[PDB]
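After the structure tokens below, expect a handful of questions from me.
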Amino acid sequence: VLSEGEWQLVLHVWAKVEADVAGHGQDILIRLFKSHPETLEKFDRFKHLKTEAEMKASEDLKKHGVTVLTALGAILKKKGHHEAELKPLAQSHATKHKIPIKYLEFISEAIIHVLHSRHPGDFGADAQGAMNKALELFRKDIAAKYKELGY
Ligand code: HEM
Ligand SMILES: [O-][O-]
């Protein structure tokens, strides 16, 4: 359980993200795909992309980044009371998209990296630890739903 102070740190940096949702989504997905190429293979939409330049030039990828971060933002603003938001997400990612929890660990690492690059004065150690905890909570709760479903 995050404390109120931890959530304040999370949402303070998140408010900085929401000034440029699409730029952040690009950086995060590209980082994910480059650091963990098995993740790219899960996207029939995107597996044709073979270079970083090609990824950066894809408007479809940029749009999907907005989808991802919009969903995450809605989850983070619920401060843990996010059951209703995670049910559909867990159900699609387990059963349709076939995404292992480990790959949620990978995108969490990419999120934290990009936040540090883009917002260092609002992403000091205190805020990094709080964001790590928020993304851990996200993963914990998705993992429980996966387990229910047999994934
Ligand atoms: C912060 C973590 C993530 C969030 C908030 C998130 C959110 C979403 C949302 C809102 C959608 C569209 C609605 C749906 O199908 O449920 C989607 C689609 C998808 N997600 Fe994620 N996602 C996350 C992580 C991942 C990861 C790590 C992978 C792959 C490694 C992944 C693979 C997919 C795929 C394959 C689709 C369908 C793309 C398409 O239109 O073809 N997601 N995700
Ligand atoms: O990727 O969602």
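Quick note: numbers on chain A are straight from Swiss-Prot, i.e. 2-152, in order.
The header says X-ray crystallography, 1.2 Å.
Cβ coordinates are placed from backbone N, Cα and C, and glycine is handled just like the others.
According to Swiss-Prot, the protein carries these features:
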DOMAIN    2-148  domain 'Globin'
BINDING   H65  nitrite binding site
BINDING   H65  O2 binding site
BINDING   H94  heme b binding site
VARIANT   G122 to A  In metmyoglobin
To the nearest whole angstrom, what is the C-alpha distance linking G122 (variant position) and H65 (nitrite binding site)?
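Counting only the Cα atoms, the answer is 27 Å.
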Using DSSP, tally how many residues of the domain 'Globin' (2-148) sit in helix, strand and coil.
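Residue counts for the domain 'Globin' (2-148) by secondary structure: 115 helix, 0 strand, 32 coil.
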With the cut-off set at 10 Å between Cβ atoms, which of these binding-site residues ends up with the most neighbours? Options: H65, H94.
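Per the Cβ count within 10 Å, the most buried is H94.
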Measuring Cα to Cα, tell me the gap between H94 (heme b binding site) and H65 (nitrite binding site) in whole angstrom.
15
